[PDB]
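A.B. asks: Submitted below is the structure of interest, expressed as structure tokens.
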Amino acid sequence: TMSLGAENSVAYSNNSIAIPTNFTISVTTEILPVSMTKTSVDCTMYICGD
Amino acid sequence: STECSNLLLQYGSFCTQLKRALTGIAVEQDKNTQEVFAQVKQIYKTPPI
Amino acid sequence: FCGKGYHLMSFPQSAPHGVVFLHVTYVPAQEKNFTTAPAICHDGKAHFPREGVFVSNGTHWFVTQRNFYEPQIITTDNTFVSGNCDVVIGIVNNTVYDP
Amino acid sequence: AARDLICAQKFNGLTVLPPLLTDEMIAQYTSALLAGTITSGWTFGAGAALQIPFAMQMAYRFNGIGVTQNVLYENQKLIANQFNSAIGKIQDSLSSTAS
Ligand SMILES: *[C@@H]1O[C@H](CO)[C@@H](O[C@@H]2O[C@H](CO)[C@@H](O)[C@H](O)[C@H]2NC(C)=O)[C@H](O)[C@H]1NC(C)=O
Ligand SMILES: *[C@@H]1O[C@H](CO)[C@@H](O)[C@H](O)[C@H]1NC(C)=O
Ligand SMILES: *[C@@H]1O[C@H](CO)[C@@H](O)[C@H](O)[C@H]1NC(C)=O
Ligand SMILES: *[C@@H]1O[C@H](CO)[C@@H](O)[C@H](O)[C@H]1NC(C)=O
Ligand SMILES: *[C@@H]1O[C@H](CO)[C@@H](O)[C@H](O)[C@H]1NC(C)=O
């Protein structure tokens, strides 16, 4: 059976806050297509073969 | 029938293209369902309070 | 949108039939627990932070920014006065310093 | 009772594959997102989830939209009553109207 992820529980309270004292810098790669192949078809030659 | 199947084999590879297109549609639907909802990394839960 | 975290900048890189981004992001790392209150009672006046939150380490109360732990003494420069102490739920007592 | 459309299309070779994620898993994802939003605001999207009181989170939202947080901390009961009445109106509209 597929696992959705880890089980976590936020310790919520009336007067409890969590504040970071340190950080990290990340570099993430995002890949996106832009253009495809500029094909062309010779219709008469493809159908008939001269 | 069998003669219909033989003439369908003579017509070539249209059915494979249609089956491939429908398979791509189904995989894309699964990808959309994953992409919209599966954004959180961990399964949080509410406190009893 | 532009990467996972708080986005800073990106650098585009070319690719065959596409483009590739390099999203630079800021991500907090090491959190700590603190005791918090929405406002401070001082001589019947309710003091609220101008930019930041009130935190406590057990004995003293400080004003700090949201995304980093930089505690500072509660003054009248970083707090503003609004109303009295009988309206806000969860207010606590502390001495607001004045320079 | 005679023949139906689903058996006709099944006998003629047209099937419907089940989705990969069941409705229980979809509800688990929405419950996880909702619990993270309620208990941490927006910090769980940026990084690790950080606990915060909900009144202080709504003060963050009010400072985001441009109203000072004393308005929230003085009108908290009225804002909570308006939110509860709005949620009840939404559930009544979904119970009555099916359009
Ligand atoms: C915040 O985190 C960074 C790294 O995540 C810490 O930097 C490290 O500090 C130790 C202690 O001297 C060094 O041995 C490492 O070489 C440092 N790493 C890097 C990449 O420079 C930093 O100390 C942390 N901040 C605090 C206040 O603890
Ligand atoms: C939070 O406050 C409510 C009412 O003010 C109270 O019922 C509840 O026990 C409190 N919870 C904690 C953890 O203090
Ligand atoms: C302290 O913080 C951690 C995560 O930052 C949390 O798991 C833990 O329950 C907190 N403890 C208290 C006493 O608030
Ligand atoms: C809280 O921080 C202040 C500021 O340095 C310090 O004087 C005090 O001892 C701290 N209280 C503790 C660690 O209980
Ligand atoms: C704060 O000081 C006032 C001054 O009389 C007192 O009545 C009150 O009990 C103190 N504590 C709180 C939590 O308001």
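By Swiss-Prot numbering, chain D shows 845-943, in order.
Going by what the header records, the deposited coordinates were determined by electron microscopy, 3.5 Å.
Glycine residues also receive a Cβ, built from the backbone N, Cα and C atoms like all the rest.
I grabbed these lines from Swiss-Prot:
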type: VARIANT; residues: D:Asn856 to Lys; note: In strain: Omicron/BA.1
type: VARIANT; residues: D:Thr859 to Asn; note: In strain: Lambda/C.37
type: VARIANT; residues: D:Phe888 to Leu; note: In strain: Eta/B.1.525
A.B. asks: To the nearest whole angstrom, what is the C-alpha distance linking D:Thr859 (variant position) and D:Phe888 (variant position)?
C.D. replies: 41
A.B. asks: Using a Cβ cut-off of under 8 Å to chain B, which of the variant positions D:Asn856, D:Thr859, D:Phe888 qualify?
C.D. replies: D:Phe888
A.B. asks: Just to confirm: which same-chain residues, 6+ apart in sequence, have a Cβ under 8 Å from the Cβ of D:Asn856 (variant position)?
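C.D. replies: Listed in sequence order: nothing, so none.
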A.B. asks: Is D:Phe888 (variant position) helix, strand or coil when read with DSSP?
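C.D. replies: Helix, per DSSP.
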A.B. asks: Does anything in the same chain, at least 6 positions from D:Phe888 (variant position), have a Cβ under 8 Å from its Cβ, and if so what?
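C.D. replies: Result: D:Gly880, D:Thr881, D:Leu894.
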A.B. asks: How many neighbouring Cβ atoms, not counting its own, are there within 10 Å of the Cβ of D:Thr859 (variant position)?
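C.D. replies: If we count other Cβ atoms within 10 Å of D:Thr859 (variant position), we arrive at 6.
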